[PDB]
Amino acid sequence: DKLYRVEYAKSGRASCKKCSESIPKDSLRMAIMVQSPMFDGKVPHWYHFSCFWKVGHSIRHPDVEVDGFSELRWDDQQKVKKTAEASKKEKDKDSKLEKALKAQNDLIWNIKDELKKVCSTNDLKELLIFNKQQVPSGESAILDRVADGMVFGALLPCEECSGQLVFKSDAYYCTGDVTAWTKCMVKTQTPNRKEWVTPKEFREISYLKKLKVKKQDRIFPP
Amino acid sequence: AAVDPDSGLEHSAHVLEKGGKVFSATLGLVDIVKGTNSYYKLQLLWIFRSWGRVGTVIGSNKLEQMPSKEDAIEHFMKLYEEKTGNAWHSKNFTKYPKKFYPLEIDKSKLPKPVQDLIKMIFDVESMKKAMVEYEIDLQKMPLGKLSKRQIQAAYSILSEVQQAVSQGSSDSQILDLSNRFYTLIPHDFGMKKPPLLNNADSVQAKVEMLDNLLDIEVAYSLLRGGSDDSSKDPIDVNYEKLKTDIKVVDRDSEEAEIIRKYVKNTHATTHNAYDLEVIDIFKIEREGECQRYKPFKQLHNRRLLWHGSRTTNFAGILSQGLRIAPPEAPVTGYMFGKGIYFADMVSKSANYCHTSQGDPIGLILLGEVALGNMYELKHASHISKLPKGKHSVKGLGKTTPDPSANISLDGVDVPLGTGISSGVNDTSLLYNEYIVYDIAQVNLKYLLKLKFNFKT
DNA sequence: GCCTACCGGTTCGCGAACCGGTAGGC
DNA sequence: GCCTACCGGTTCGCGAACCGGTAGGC
Ligand SMILES: NC(=O)c1cccc2c1O/C(=C\c1ccc(O)cc1O)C2=O
Ligand SMILES: [Zn+2]
Ligand SMILES: [Zn+2]
């Protein structure tokens, strides 16, 4: 949908379009989506984050233009936001929300790499299956949904198509199939969901849940 | 079908088939939201895979020799199911999420004007260009004959869209039919998204496309065939295929003056965009059209009326006569339901020739249509069955050719008078329409050739 | 669309070593 | 009757090699 794309390298395999060296794994990298000559579909042109700003591209507002911006770590978002460039109650709720937005951002990130330290992929796969959740493709995406599941809740099936809703940047989009020909287009910020039930098998669940985690709903960007 | 030349082994090894089922399928997949609009041709020559975005250089292919012939079936049926979702054999097909859907593939002794008539109505490259504006795939549609059961389903989808549009159905309901249609009939939009079929005239535009597309494949069906023996001439072979007796009415003829009067007189005051000019007059006599019309020569109130259509259609109109729209097709565009439409004015009919400043020449018909006891209507009304004792329907217009100047012709009433006001003015029609709901009631008399003069 | 580097899961290959049967010496 | 230097054969341990399914790349 978007022109640009930012994420942490899913593998240290892809090369950089400008300098032509291997972009290392788990490193901040930016892309520009182009039409593939070989097939009917868009393809990312990966750049080193350092090399991205010398090609001549100037993203005015990263959060609205670049994809995967909200999924980044809070301090890394500010690096993109700064490098892109080179009343009482109103400002209070405005400033206090950004405090709570960082609070939510690095809460999930603490929870994410906590599970990466303790659990393998097969544990995280069987975590989602127990909660009646669709197991996604990808390592990063699996713990992203497990972290989403634990913090907010196990997502109930869709109203019409009975598919799986997924958090994407600014809302929960349905990824099911209303029919064989067309994909479902349900979208919401307040989806239906029962509480996340961790199985008995969790000797480090008391450690992860001990990180001052109370009941709260997903906060979104302005 | 035959071998795809993208392999490079087209005239070397034949495409294989196991008894009945031919090991070759052309798949398609479109998602209007994503914008994807792709093809996927699979064959078993060696196995060959072709893929890309329909109607563009985007895509690639892979020719690959097999270890053996039984491994071919294994590789073919596996690739098939992986891409389409279903097995190679099935009682009825079912589409699957993000999987593809398979598309169902199947010295001349005559006058100079008559030779030009065949030259005009059998030039198929002119018919190809005619489809380019519709955005039908130009690449492999001439060699790849799209099935009859397929096009009937394509018609059915269009009729479902009009039904969905009429009663303000869901966007998803519309999205599905728009997806379904472009998958079933491959279009060429290039690098931009397929547009949604949400309008009332968009379905009519795509309905007209199918009508034209059908007649081109019919024109091919005539052209391809016969008995290729060294005796007759190339133009004569195509003449005999039309199955009609065409004659040139001379300009000195007295009956020819009536037609030129009928052209000159009945030009519309509102249709002042162009100016007609009769190049030729042809007297036309179809094979056994008098045998079927004998019943209606007993019928009263017979009128000689205009009927225009694309130059592409006249290849099929001569061979099969004037035909009513199929039952699967949508009723959109038609004023009073499916049937043969006629006008008393040459101009109103002449608009259906579809001519431009670049393409000036065009063809228009004149048929003895037995109207009989007429059912007169003012406003538009989609009828299914006629009232009792009524053999035709009339759309009452504002302007009508002078009824006190209605000249006769071989026992047929020719209304070639100029325009005057009608008896009733509470109608939503500017000019008259004559409708028959039976192909037997029409009997084609004359075929004209007209030059159009615009101002640009 | 296809290609392929990566992942886990099992197998495979080969040398150390373990072990029991044995025949030349006293 | 002992002991023991020598040899054929089974087991064991661990890293190389193999492999099918797949997430990432173009
Ligand atoms: N054929 C003619 O020259 C013509 C003349 C006068 C009136 C009509 C004609 O055609 C009509 C409707 C029509 C309706 C649907 C369609 O697909 C094609 C059509 O021509 C008409 O309503
Ligand atoms: Zn670089
Ligand atoms: Zn849904």
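The residues of chain B that appear here are 531-575, 584-644, 662-1011 by Swiss-Prot count, in order.
Structure method, as recorded: X-ray crystallography, 3.7 Å.
Each Cβ is built from the backbone N, Cα and C atoms, and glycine gets one as well.
Annotated features, as they stand in Swiss-Prot:
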type	residues	note
MUTAGEN	B:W589 to A	Decreased poly-ADP-ribosyltransferase activity upon binding to damaged DNA. Abolished ability to mediate DNA intrastrand transfer (named 'monkey-bar mechanism')
DOMAIN	B:662-779	domain 'PARP alpha-helical'
MUTAGEN	B:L797 to P	1.5% of wild-type activity
BINDING	B:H862, B:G863, B:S864, B:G871, B:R878, B:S904	NAD(+) binding site
MUTAGEN	B:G871 to S	Does not affect DNA-independent poly-ADP-ribosyltransferase activity
MUTAGEN	B:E883 to Q	Does not affect ADP-ribosyltransferase activity
MUTAGEN	B:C908 to R	<0.5% of wild-type activity
MUTAGEN	B:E923 to Q	Does not affect ADP-ribosyltransferase activity
MUTAGEN	B:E988 to A, D, Q or K	Poly-ADP-ribosyltransferase activity is inhibited while mono-ADP-ribosyltransferase activity is not affected; only monomers are added. Disrupts interaction with CHD1L and ability to recruit PARP2 to DNA damage sites
ACT_SITE	B:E988	active site, for poly [ADP-ribose] polymerase activity
MUTAGEN	B:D993 to G	Abolished interaction with TIMELESS
Neighbourhood of ligand 1 - recorded positions from B:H862, B:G863, B:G871, B:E988 with Cβ under 6 Å: B:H862, B:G863, B:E988
Euclidean Cα distance (Å) for gap endpoints B:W584 and B:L575, 8 residues missing: 5
Residues from B:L797, B:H862, B:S864, B:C908 facing chain A - recorded positions, CB under 8 A: none
Collapsed DSSP category at B:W589 (mutagenesis position): strand
Endpoint distance, Cα to Cα in Å, for the 17-residue gap that opens after B:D644 and closes at B:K662: 36
Span of the NAD(+) site, taken as the largest CA to CA distance across B:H862, B:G863, B:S864, B:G871, B:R878, B:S904 (Å, rounded to a whole number): 18
Candidates B:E883, B:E923, B:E988, B:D993: member of the mutagenesis positions with the richest Cβ shell (10 Å): B:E923
B:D993 (mutagenesis position) versus B:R878 (NAD(+) binding site) - Cα distance in angstrom: 9
Spatial neighbour of B:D993 (mutagenesis position) that is closest, considering only the recorded positions B:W589, B:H862, B:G863, B:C908 and their CA atoms: B:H862
Spatial neighbour of B:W589 (mutagenesis position) that is closest, considering only the recorded positions B:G863, B:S864, B:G871, B:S904, B:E923 and their CA atoms: B:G871
